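Single-structure report; data block below.
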4 protein chains.
Amino acid sequence: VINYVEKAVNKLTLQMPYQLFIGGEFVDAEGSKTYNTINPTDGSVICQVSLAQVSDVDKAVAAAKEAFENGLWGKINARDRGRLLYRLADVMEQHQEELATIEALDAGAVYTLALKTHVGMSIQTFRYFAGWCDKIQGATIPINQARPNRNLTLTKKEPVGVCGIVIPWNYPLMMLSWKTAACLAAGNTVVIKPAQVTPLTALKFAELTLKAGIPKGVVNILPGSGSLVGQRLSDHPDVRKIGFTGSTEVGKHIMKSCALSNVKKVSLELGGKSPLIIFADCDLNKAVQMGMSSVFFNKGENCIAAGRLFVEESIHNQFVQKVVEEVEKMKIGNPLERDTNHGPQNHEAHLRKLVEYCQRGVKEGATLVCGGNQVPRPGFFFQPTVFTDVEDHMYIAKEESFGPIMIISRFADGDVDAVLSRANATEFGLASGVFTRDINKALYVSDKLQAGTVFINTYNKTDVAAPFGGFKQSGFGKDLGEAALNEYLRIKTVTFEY
Amino acid sequence: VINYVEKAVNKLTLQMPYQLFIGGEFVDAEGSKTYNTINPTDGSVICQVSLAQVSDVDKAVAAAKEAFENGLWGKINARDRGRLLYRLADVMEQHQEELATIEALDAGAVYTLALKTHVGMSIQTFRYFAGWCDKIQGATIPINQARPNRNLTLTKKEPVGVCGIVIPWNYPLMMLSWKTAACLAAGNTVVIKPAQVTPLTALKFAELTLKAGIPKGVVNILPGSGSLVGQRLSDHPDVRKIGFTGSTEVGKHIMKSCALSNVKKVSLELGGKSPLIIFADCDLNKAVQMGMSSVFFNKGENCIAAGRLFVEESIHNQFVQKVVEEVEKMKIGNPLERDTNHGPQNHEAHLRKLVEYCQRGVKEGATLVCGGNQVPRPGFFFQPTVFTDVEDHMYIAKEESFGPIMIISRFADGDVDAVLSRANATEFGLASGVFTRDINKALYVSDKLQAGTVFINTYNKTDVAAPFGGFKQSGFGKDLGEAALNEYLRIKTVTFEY
Amino acid sequence: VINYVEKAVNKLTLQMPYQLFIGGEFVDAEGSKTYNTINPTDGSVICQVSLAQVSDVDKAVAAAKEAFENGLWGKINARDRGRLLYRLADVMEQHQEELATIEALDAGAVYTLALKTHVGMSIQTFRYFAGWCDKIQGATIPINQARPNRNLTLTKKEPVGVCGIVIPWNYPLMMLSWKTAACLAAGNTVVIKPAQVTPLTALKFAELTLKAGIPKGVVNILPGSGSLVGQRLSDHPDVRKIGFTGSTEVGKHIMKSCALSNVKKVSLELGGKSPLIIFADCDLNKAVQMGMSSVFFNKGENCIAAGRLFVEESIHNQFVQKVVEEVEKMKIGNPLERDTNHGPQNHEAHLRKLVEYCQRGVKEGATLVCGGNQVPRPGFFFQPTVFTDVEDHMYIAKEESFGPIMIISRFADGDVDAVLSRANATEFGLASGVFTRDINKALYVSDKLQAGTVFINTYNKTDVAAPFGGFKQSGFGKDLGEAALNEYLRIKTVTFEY
Amino acid sequence: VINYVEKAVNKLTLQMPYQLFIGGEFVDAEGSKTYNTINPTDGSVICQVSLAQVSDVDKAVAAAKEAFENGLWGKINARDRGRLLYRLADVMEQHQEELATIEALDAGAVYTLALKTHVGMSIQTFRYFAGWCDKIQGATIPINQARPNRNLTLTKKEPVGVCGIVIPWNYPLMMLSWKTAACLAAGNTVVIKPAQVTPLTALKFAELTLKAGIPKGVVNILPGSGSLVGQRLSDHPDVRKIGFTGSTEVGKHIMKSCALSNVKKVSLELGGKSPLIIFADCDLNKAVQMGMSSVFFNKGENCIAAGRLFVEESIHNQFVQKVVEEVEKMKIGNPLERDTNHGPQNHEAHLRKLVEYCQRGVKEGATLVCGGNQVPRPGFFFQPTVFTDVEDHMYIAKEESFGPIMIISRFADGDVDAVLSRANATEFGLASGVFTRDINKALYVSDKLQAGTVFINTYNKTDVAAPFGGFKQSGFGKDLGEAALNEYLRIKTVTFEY
Ligand SMILES: NC(=O)c1ccc[n+]([C@@H]2O[C@H](COP(=O)([O-])OP(=O)(O)OC[C@H]3O[C@@H](n4cnc5c(N)ncnc54)[C@H](OP(=O)(O)O)[C@@H]3O)[C@@H](O)[C@H]2O)c1
Ligand SMILES: [Mg+2]
Ligand SMILES: [Mg+2]
Ligand SMILES: [Mg+2]
Ligand SMILES: [Mg+2]
């Protein structure tokens, strides 16, 4: 029997595990330490959650090591590993409403969005990677022959072993799923550290791995702090790979920690200040819709959000007028209400950061067209915000807000290389976008943009088959697509003489 | 007109550049600083070589950055980049006897071996990778369609940009060539730091890039210290990738330095303590030949050298007797003499380490069968060495010698998993081997060995098409083969809606 | 509602469709023509089955064309096409006992074997290929640039369109499933012609496509004759690809018909006379078990069956003794008896061919060790048979029996190239095997065998991920594995200038 | 010493072999039979060329068989095969002016174009495929394990063996090189049948294989008739693959012949009636230039030539006006004259077809704007032709001219699907094109076009890395790119149990 926090909400009964998940069981942390997880809609405590300690990290890593080396997971056919992962996706689908409701409570995710995206894309992720298991293939290579003898050279793709996954709070289940599905499909075992502020869907997911028959110790989940739990994962001698999504500063520290312990492999999905270039020859009404989505999607808590919009001079004023008209129509409210389309920010400290961010924007001379303030209601709601007259030297032109803040600059009619230079003048390089009907401009701009993803006449169009990752200080390595698997596999070269 | 150190040796007149190579020209280091490079055959000074300073690193990086961003290398077709690399290989082949002679002088490489391997394989590497240029391909991906609209998702493989390559002294030209060929084939530009003790073939290679018509600034070479030049490369804000081969401890420091600066990509080819398991059902005389090669090849200065031989009890004594017979036939001498089998160690400090290494092996109780000492003659020669009765707890069972020291342990007749456990009981995982006529043992053993390469009934059989790289604390990423290209490329995802 | 033949058998009430399946409906053939399908266990008529006419082929092709061009199948996401194929596999699994019972009745497949192989592998096939749908990818290619302009070249993998699949009677559901799964995974629509003698699992499968929600007209099934129905498929102007499995001579005729009509694509999986080479250094008792399986599996009605065993002189007589001992332990009987090892042959004409085949072998001078005739009992049972003293010029050394007839020749101790020559002296090239503990022999022999599949120390080890196809007059193209997809896809090159 | 036809022309002394090339030597045909090859500039006999007989085909195939099975080509490293192919390309480059002059004489190729395309692209082809030799790789596949035992499955890519290549006359050396480069890169040996009317560059190429060190019997060349020499190649029991480029009707017969003999593999590059759709929003002057090229390149003797131009109503009249202006600037003359940009048609019988073609176009009611006739001068020159008011039912809207005949239809402004239907209403599907500045229209039209190549805002942009082949009755299989290799390789699956 598992201990649950039970809650009647959104026409169902939530049964939320709140403990550490280690070696297939829910257990208290060392000293039965706990912390509170906070509902961003009203600021209330949802429940107490176990607070993992160093010795809990060591127990989780040991369980994952044992599951990998001696348990069933390291012994079953790749095809049968695939079947378990497909069954896990099915179990997630069976609990889709519950998962989306937990995400709404824990992260402020608008329920209809959480169903489609946070949860829906997570289900797709597991199904996609389940199909890879028995399709991961090595090679045979026509090497020079040691005549008069013969040689055969092949490669074997093998799992890396025990992995640690450390993730942020913006899409709790979805970030977990992106990384965990690739990690498990490759035959690894894993210890996951969800963001401290958003533990709940990760813990429910953990229970779902039991319903799906994932062998004990294959998945271990440790709610707790990055400075304690995430640090120990990066330091651990039995951990062989870290997959990390989060800020550039923490990413630097993770990579350093991997080096200093045992040169464990690392992948980094870091910040972004992604440019969206909107040309005068675009479909303007569609540009408004997609440009708004590029910023405001999931209350701006979106790693690939456009952190900068460059709008061609001749359409700039009309674009801004139309954005303001649409912003006024947005319904801000409880994420569980079906008419809501703008939920609360994830947690209080982040709301504070956004308020301060917009103060700095105003202070430095940018024009606040709308928003900029907390919404006067319970919880941590922030107004969808538009800045214009943004100049390249400005703080808000350089720093990632991670909030619903549209940051608009003009560029001269007929400029292309000049706007590209400005769009590329960042140490980030996660995503980017261009709206234009001109094929030649679209293709040229996509070539020249220094970003891991370039959207053309769309935005936020991720897909489980399409690799996602940054350039420059946005990191390296891919989540999603075949490419993601390479972070979780090692290649053994075997060379025979006969 | 280039300044050379001219030397008449080996029936040739060598013309050796000795300066820094920056932006297509040989130039003195800042303050005209120099150091001596030492011939290991007699301990003499070959010549003075420029000693690169931090400002020289900055100049090299600036030249590499300009060559990539604005120079011809970044504008030519992939096919034509390929042609230039194939021309470079032809120029290397035209200069092959000279390059091999320089390597004999600088590294103590036996001339006949240097022709075939140090230089021969370097030529193969550039020809192999030249072939990849116009065969590096991205993907088109069947993503979910945003109905009633359509989507197209493709990926583009792009160069990473400015790279730094840092290499060791055991195969100076060959290590340079492995990493440099892959780096340039992927469209990058490069700053290379050869090991301070072995700069000469790198600098002659620099001149050959001019003869081949490689655009100025594409290749820059900086003889000098790792703690100055290599460090600045790892720290530099304009360098986007480091490719490193060397020790595990320096690798840790490089990875840390990559993290703390700009999260530049890193790949690491580190040390090894590679096991070779010899079963009683092997071809014994072949096992003796290949077993000796596994240790003694290139005077043991060989990152994949077998650092432990486990020999089945019933053949152990006969194997050792046969090895001693063959060891006594090895001809030690000047690398330029055609009858030489065993050249001098690379430099004096390494010879000293080898002497100390074998003192400790004797102290801790292993049986010294032969060698263990500096050869009484000028230069830095070391006697091919055989230890037996080696136990798992011993220093020489754990530490990489990087010299011609065969380190033998027994295992009980029939004891497959037990010997595997002992072979895998290391934090290294670079290479490994198994000698057996039994197909079932060979396949099982190669599955169970925790190493990036497994040789079966052979050893030292590398090939430019076969990826080479370690597991665990031997690092990550591959040199050679298609897989090497992935360290030098980035993937851009481009997603259209229409 | 669908009309069924109902049969209370094997603890089940079978519900067997017996009509043509066209455009998602079970329909009578033109003029309500029918034929009898015969139970090989007792020679009884199972039921009457619709006999497709030319006008029925035209209707099926028209339904497939409409389904491809205008129906849902041509519009849904690849991922969602995958979901439907997964669901079809689940539906087949839910009906697995019924399908295996139908196969026992219709083909004489031993029920326990039919569950595991005929049906179980069919389920694996659909699940495997379902995973490929959204992982079928094209390329982006670094072509030469039309300077001062730019070029982008990509490829798109597209379905071929309407396909015809023509199959034999030995594994009715499995052969259908192999080809159909790959065909549908690639986005095509299909008209299937099962062998006239074995229509029933194909028709039950058709019904299962309805339960799975496969759109109308995507799958059409036409029981009837090859010379009428199969011919019209190969001739049809709207069919773009034929996938064929059967005899070399029909294959030739099919390929000719494809040529003369509209040069539709063709793949051919034809006969075999597959050699199994058994060396004296093999594990003898395992060689007997696997050697017997290589011949007797599925009553020898197995395209990859070993049609000759070459057994090394020193073990030949012991091998034959052990085979005879084991043959005598085989239980012959009703496919539904749970201890049956050897079921009846598929139909009466095939039994008669096997009697004649063995008369011919004795006449021409081979030694009949055991078997060679019909088992006296109702139905069409043939004795497991062993021939020795088989010489290379003999009819039975050249002709495929497609029955449970082990055909043994000696080869000389210590010869390898000579036995290889004999094993390769056939115009077939489908499969082959080698039993030896010697790694060098195993690898050399696998290089030298002229056959699409080589088994090493096993036999009949097919796998849905491992491509299966012949060389020489065994045909071309693969079933199973990623390679199977290529027969069902076309490549469009799209080249932009911008 | 080789017998040459010597010719002082184009400031060169041509040395042209004229005999069969068999087993590394130039030899007379059976009975010393010969035929005349005709210069299309003036109708004169260039020289007599050996006329291959059936016994000569058998000698060629025997030489290819021996070279493959026992000669050096079947024994060397893939890497060294690559080196030989690279060397071949270098030799071709050393003879480029001579090859281009021979092609001008034999095929009427304008010298400047023959240098850049006929010859230049052939050189690129051999270099490109030389790079593939040691990069052709098989797989290791994670199959289900026969527990308690283990399984390893790998694939080996092997050569198909002796190949026959049959090619047309429009780009004699280039069509030879496309197919031969891929064939040889895959490790095969070859018998080549050039078009009877254009034997000379093939025979010179044969001599260049000697200069390059290609082993005897690897390349064999048989000038002669399709109905005799080509037929015997397709029939031969020792030929295992035919690569064919030519008409759909000869393709059908070749494929039938492959079927009826030994089911040899076949690829077919057949005719085309390729549509070019020109939208009103295109760059009109560039559309004229590229539209001109699409039709008139290489005097229309171009398999991918646009066979119909569909021009949007609102720009149609202006397009035609601009085309006529450009047509009038074309200089018709001797291909060796530097100012010539329109050479003669290849041979007399082709000229006669073009004359009849345009008579029929006029008869059926199309508007003949200009040309349509043989130019009054010696040789076989044809006036660049423009037809307008072409309706879909007309012969010239359906049938491939293969001459310099622009065939223009209108479509209504704003129609997209309607013009696509018309463009796709053909049994051909080789190439196609769209000109438009609208990204959405370009991507949609490229999806919907039923052709193996789609050009966007360009035409005739082939590349050695970009696969080229037809759909429907334009055949199957690719020349060029990685995909071409698949026609010349077979896959062997090797499955171990251990
Ligand atoms: N898809 C492509 O890549 C491509 C490229 C270029 C051209 N083509 C097509 O080629 C056609 C123009 O050439 P064409 O009309 O001269 O071609 P064709 O009549 O089909 O001849 C092509 C080749 O086939 C040979 N041939 C004739 N009968 C044969 C037989 N029974 N068995 C074996 N070979 C036989 C011919 O020999 P002879 O010398 O005796 O005629 C010639 O060498 C056009 O339709 C064009 O589109 C296609
Ligand atoms: Mg934070
Ligand atoms: Mg050192
Ligand atoms: Mg039959
Ligand atoms: Mg013709």
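Using Swiss-Prot numbers, chain C covers 405-902, in order.
Determined by X-ray crystallography, 2.0 Å, according to the entry header.
Every residue, even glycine, has its Cβ placed from backbone N, Cα and C.
As recorded in Swiss-Prot, the features of this protein are as follows:
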type: ACT_SITE; residues: C:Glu673; note: active site, proton acceptor
type: ACT_SITE; residues: C:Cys707; note: active site, proton donor
type: BINDING; residues: C:571-573, C:597-600, C:630-635, C:650-651, C:673-674, C:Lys757, C:804-806; note: NADP(+) binding site
type: MUTAGEN; residues: C:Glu673 to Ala; note: Loss of aldehyde dehydrogenase activity
type: MUTAGEN; residues: C:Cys707 to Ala; note: Loss of formyltetrahydrofolate dehydrogenase activity. No effect on formyltetrahydrofolate hydrolase activity. No effect on NADP binding. No effect on homotetramerization
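Ranked by Cβ neighbours within 10 A across all protein chains shown, the recorded positions C:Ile571, C:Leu632, C:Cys707 are led by C:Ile571. Here the binding-site residues are C:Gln600, C:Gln635; the one with the fewest Cβ atoms within 10 Å of its Cβ is C:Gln635.
Neighbour counts of Cβ atoms within 10 Å were taken for the recorded positions C:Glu673, C:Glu804; the minimum is at C:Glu804.
Around C:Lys597 (NADP(+) binding site), the C-beta neighbours below 8 angstroms that are at least 6 residues distant in the chain are C:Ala456, C:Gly568, C:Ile569, C:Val570, C:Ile571, C:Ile625, C:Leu626, C:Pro627, C:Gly628, C:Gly630, C:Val633, C:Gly634, C:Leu637. Distance noted between the C-alpha atoms of C:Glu673 (mutagenesis position) and C:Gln635 (NADP(+) binding site) is 17 Å.
For the pair C:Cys707 (mutagenesis position) and C:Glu804 (NADP(+) binding site), the Cα-Cα distance reads 9 Å.
Classification of C:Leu632 (NADP(+) binding site) by DSSP places it within a helix. Mapped onto three states, the DSSP output places C:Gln600 (NADP(+) binding site) in coil.
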